[PDB]
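Student: One structure coming up, written as structure tokens, with questions to follow.
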Amino acid sequence: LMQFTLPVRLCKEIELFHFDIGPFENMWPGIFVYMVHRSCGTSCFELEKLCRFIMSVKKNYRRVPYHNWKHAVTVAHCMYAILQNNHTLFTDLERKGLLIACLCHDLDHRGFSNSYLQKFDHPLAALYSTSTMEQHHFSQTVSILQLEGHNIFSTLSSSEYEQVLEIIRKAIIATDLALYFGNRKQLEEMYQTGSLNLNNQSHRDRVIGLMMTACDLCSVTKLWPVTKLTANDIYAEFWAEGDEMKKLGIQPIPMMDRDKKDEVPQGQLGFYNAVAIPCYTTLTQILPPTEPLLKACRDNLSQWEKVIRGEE
Ligand SMILES: Cc1ccc2nc(CCc3nc4c(Cl)cc(Cl)c(C)n4n3)[nH]c2c1C
Ligand SMILES: [Mg+2]
Ligand SMILES: [Zn+2]
């Protein structure tokens, strides 16, 4: 059969956590398929269906600075790296569902936060009172799965199918950062009191949620220039949201106020300390082979420290 392969530098570097998928959009679908094939198998999906699914997914991301198709493929690659470094800890449905969840997790994002949707009073905020965007993303995922010739899970039983979609739903909801804090605390407590049990489905769920946050934040685990340049895209969205807040006559939070450009290095520090480092710490405790993510995050915190000290 037909193996996907990649040029040598990509073939080797794609295995690493800090891999950057590059500026060539047209290679991203091939990169994704390569990853599905090695982490799941060449038999997981019918090639024609999968290609058709990928292209509809891509069509349904919008051209926003950060929450775009490149972000989806990046988040899927980090999940790939995690799965490949812990290959025996995951069921076959999980391998199947999680890369798909990652590719789908921000479908049809508009570049605005849940909080902005609520203040604007967007129709999505009446349809979904919490995790507004994330329920929308899962909803779009189901839509695409139901298009003719797009059912990549056709080979599964009714019940396996329901299990995979339920893995996907939960993985996608977990990318709501508001939910991450409580989830990481629970996981911390269970690991430390020795009660963490991966045969317990609700424990697995929590562990998979933290994986999702880890993959979704993975721009803080890249080479410094990738990290630094991605941060620019991240703020370009947040500041456009800030302007939109001001348009509604509401003072935006400092994160989203472009008048506070100067405080970026400091906001990054808070963010690495409150969110990123704890995320990768607990992930490393639970899944030791993911330590390179923690190590890279700490390297990048150290770089933001240098930016503050005027050494950059
Ligand atoms: C003035 C002020 C106050 C509070 C702030 N908090 C930040 C962090 C923003 C942020 N958010 C994210 C997310 Cl959701 C993902 C990733 Cl991967 C990254 C790297 N980031 N970074 N900046 C702040 C500023 C400038
Ligand atoms: Mg999201
Ligand atoms: Zn995301």
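Sequence positions for chain A are given in Swiss-Prot numbering; the residues included correspond to 725-1036, in order.
Using N, Cα and C of the backbone, Cβ positions are placed for all residues, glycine too.
Pulled the feature table from Swiss-Prot, pasting it below:
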- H791: active site, proton donor (ACT_SITE)
- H791, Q992: 3',5'-cyclic GMP binding site (BINDING)
- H795, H829, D830, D940: divalent metal cation 1 binding site (BINDING)
- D830 to N: Reduces activity 1000-fold (MUTAGEN)
- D830 to A: Loss of activity and of zinc binding (MUTAGEN)
- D830: divalent metal cation 2 binding site (BINDING)
Student: Give the distance between the Cα atoms of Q992 (3',5'-cyclic GMP binding site) and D940 (divalent metal cation 1 binding site), rounded to the nearest whole Å.
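Tutor: Computed Cα spacing between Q992 (3',5'-cyclic GMP binding site) and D940 (divalent metal cation 1 binding site) is 16 Å.
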Student: For the divalent metal cation 1 site given as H795, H829, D830, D940, which other residues of the same chain have their Cβ within 8 Å of the site's Cβ centre?
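Tutor: Neighbours within 8 Å of the Cβ centroid, excluding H795, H829, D830, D940: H791, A796, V799, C826, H833, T899, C939.
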Student: Please compare the recorded positions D830, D940 by how many other CB atoms fall within 10 Å of each one's CB, and tell me which has the fewest.
Tutor: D940
Student: Specify the count of other C-beta atoms within 10 Å of the C-beta of the residue listed as 'active site, proton donor'.
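Tutor: The Cβ of the residue listed as 'active site, proton donor' has 22 Cβ neighbours within 10 Å.
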Student: Filter the candidate list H795, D830, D940, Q992 of recorded positions, keeping only entries whose CB is under 6 Å from an atom of ligand 2.
Tutor: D830
Student: Enumerate same-chain residues with a sequence separation of six or more from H829 (divalent metal cation 1 binding site) and a Cβ-Cβ distance below 8 A; give 'none' if the list is empty.
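Tutor: Counting only residues 6 or more apart in sequence, the Cβ neighbours of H829 (divalent metal cation 1 binding site) under 8 Å are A796, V799, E858, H861, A895, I896, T899, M936, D940.
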Student: Mind giving me a neighbour count for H795 (divalent metal cation 1 binding site)? Other Cβ atoms within 10 Å of its Cβ, every protein chain shown.
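Tutor: Cβ-Cβ neighbours of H795 (divalent metal cation 1 binding site) within 10 Å number 22.
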Student: Mind giving me a neighbour count for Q992 (3',5'-cyclic GMP binding site)? Other Cβ atoms within 10 Å of its Cβ, every protein chain shown.
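Tutor: Taking all protein chains shown, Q992 (3',5'-cyclic GMP binding site) has 24 Cβ neighbours within 10 Å.
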Student: Taking only the Cα atoms, work out how far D830 (mutagenesis position) lies from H795 (divalent metal cation 1 binding site), in Å, as a whole number.
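Tutor: Spelling it out, the Cα of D830 (mutagenesis position) and the Cα of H795 (divalent metal cation 1 binding site) are 9 Å apart.
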